Amino acid sequence: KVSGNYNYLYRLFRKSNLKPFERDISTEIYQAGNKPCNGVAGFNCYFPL
Amino acid sequence: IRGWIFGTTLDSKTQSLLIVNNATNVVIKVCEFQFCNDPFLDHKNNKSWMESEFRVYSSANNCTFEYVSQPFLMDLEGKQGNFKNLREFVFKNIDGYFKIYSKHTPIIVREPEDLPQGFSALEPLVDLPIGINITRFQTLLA
Ligand SMILES: *[C@@H]1O[C@H](CO)[C@@H](O)[C@H](O)[C@H]1NC(C)=O
Ligand SMILES: *[C@@H]1O[C@H](CO)[C@@H](O)[C@H](O)[C@H]1NC(C)=O
Ligand SMILES: *[C@@H]1O[C@H](CO)[C@@H](O)[C@H](O)[C@H]1NC(C)=O
């Protein structure tokens, strides 16, 4: 789209790899460090996709 | 035994399987399911089995797979003692393909039971391109 289409999304952060021909639709905050993330957008807790 | 449930969390957070025999067909659903604590289709009377509580899941959000095919052999009514039927399956998912191998044998006359002896080979039944993660399973008494 000329303005910009956001319908196409990609997963960037994930704990482990993907086995062949395997799909993952989960969307949960991924822990970068030792700190708990009970669901936040703050330090070391980032959206996966 | 009506079927099986396969998954990893079974809490509408990750997609899951649901295989169950009914009517004169089979239904296999791959979907995000909010499974209840106790999975059954038993309960509506005292003893004559009822297919009550058809929706063992509270709700069914965005699904991915639907499939209906020819059912398996059925045993009518309820009989106790001298169980003449044995049904054995193997379930395995590799490369995003779910494989179920099925085998049925009649005239089991072993009263003490305890998983029969001898030898029998299993034939391929169906392959499903499900493509999800799998960690834990149950059995759907119903
Ligand atoms: C299975 O079939 C029975 C009888 O036709 C019906 O009552 C029941 O709702 C069906 N369940 C599913 C999940 O298709
Ligand atoms: C089993 O349930 C059905 C309805 O679900 C009822 O008509 C029948 O009488 C029940 N049988 C017994 C033995 O309770
Ligand atoms: C499937 O889920 C289990 C439990 O969360 C996990 O340990 C495993 O790594 C998962 N498989 C993947 C991510 O391929």
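Our numbering is plain: 1 for the first residue shown, then up by one each step along the chain.
Note: Cβ is positioned from N, Cα and C throughout, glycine not excepted.
Annotated in Swiss-Prot:
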- B:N133 to Q (Swiss-Prot position 234): Increased resistance to neutralizing antibodies (MUTAGEN)
- B:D38 to Y (Swiss-Prot position 138): In strain: Gamma/P.1 (VARIANT)
- B:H43 to Q (Swiss-Prot position 146): In strain: Omicron/XBB.1.5, Omicron/EG.5.1 (VARIANT)
- B:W49 to R (Swiss-Prot position 152): In strain: Omicron/BA.2.75 (VARIANT)
- B:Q80 to E (Swiss-Prot position 183): In strain: Omicron/XBB.1.5, Omicron/EG.5.1 (VARIANT)
- B:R87 to S (Swiss-Prot position 190): In strain: Gamma/P.1 (VARIANT)
- B:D114 to G (Swiss-Prot position 215): In strain: Beta/B.1.351 (VARIANT)
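Positions of Swiss-Prot features highlighted on the structure.
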{"residue": "B:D38", "record": "variant position", "Cβ neighbours (10 Å)": "10"}
{"residue": "B:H43", "record": "variant position", "Cβ neighbours (10 Å)": "12"}
{"residue": "B:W49", "record": "variant position", "Cβ neighbours (10 Å)": "13"}
{"residue": "B:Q80", "record": "variant position", "Cβ neighbours (10 Å)": "5"}
{"residue": "B:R87", "record": "variant position", "Cβ neighbours (10 Å)": "12"}
{"residue": "B:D114", "record": "variant position", "Cβ neighbours (10 Å)": "6"}
{"residue": "B:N133", "record": "mutagenesis position", "Cβ neighbours (10 Å)": "19"}
Checklist outcome for this item: Among B:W49, B:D114, B:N133, i.e. the recorded positions, the one with its Cα nearest that of B:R87 (variant position) is B:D114
Next on the checklist: Using a Cβ cut-off of under 8 Å to chain A, which of the variant positions B:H43, B:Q80, B:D114 qualify?
Outcome noted: none
Next on the checklist: Between C-alpha atoms, which of these recorded positions comes nearest to B:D114 (variant position): B:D38, B:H43, B:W49, B:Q80, B:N133?
Outcome noted: B:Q80
Next on the checklist: What whole-number Å value do you get for the CA-CA distance of B:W49 (variant position) and B:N133 (mutagenesis position)?
Outcome noted: 34
Item to check | Spatially closest candidate among B:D38, B:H43, B:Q80, the listed variant positions, to B:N133 (mutagenesis position) (Cα to Cα) | outcome: B:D38
Checklist entry - Under 6 Å from ligand 3 by Cβ, which recorded positions from B:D38, B:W49, B:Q80, B:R87, B:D114, B:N133? => result B:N133
Checklist outcome for this item: B:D114 (variant position) -> DSSP, reduced to three states, gives coil
Checklist outcome for this item: In three-state DSSP terms, B:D38 (variant position) is classed as coil
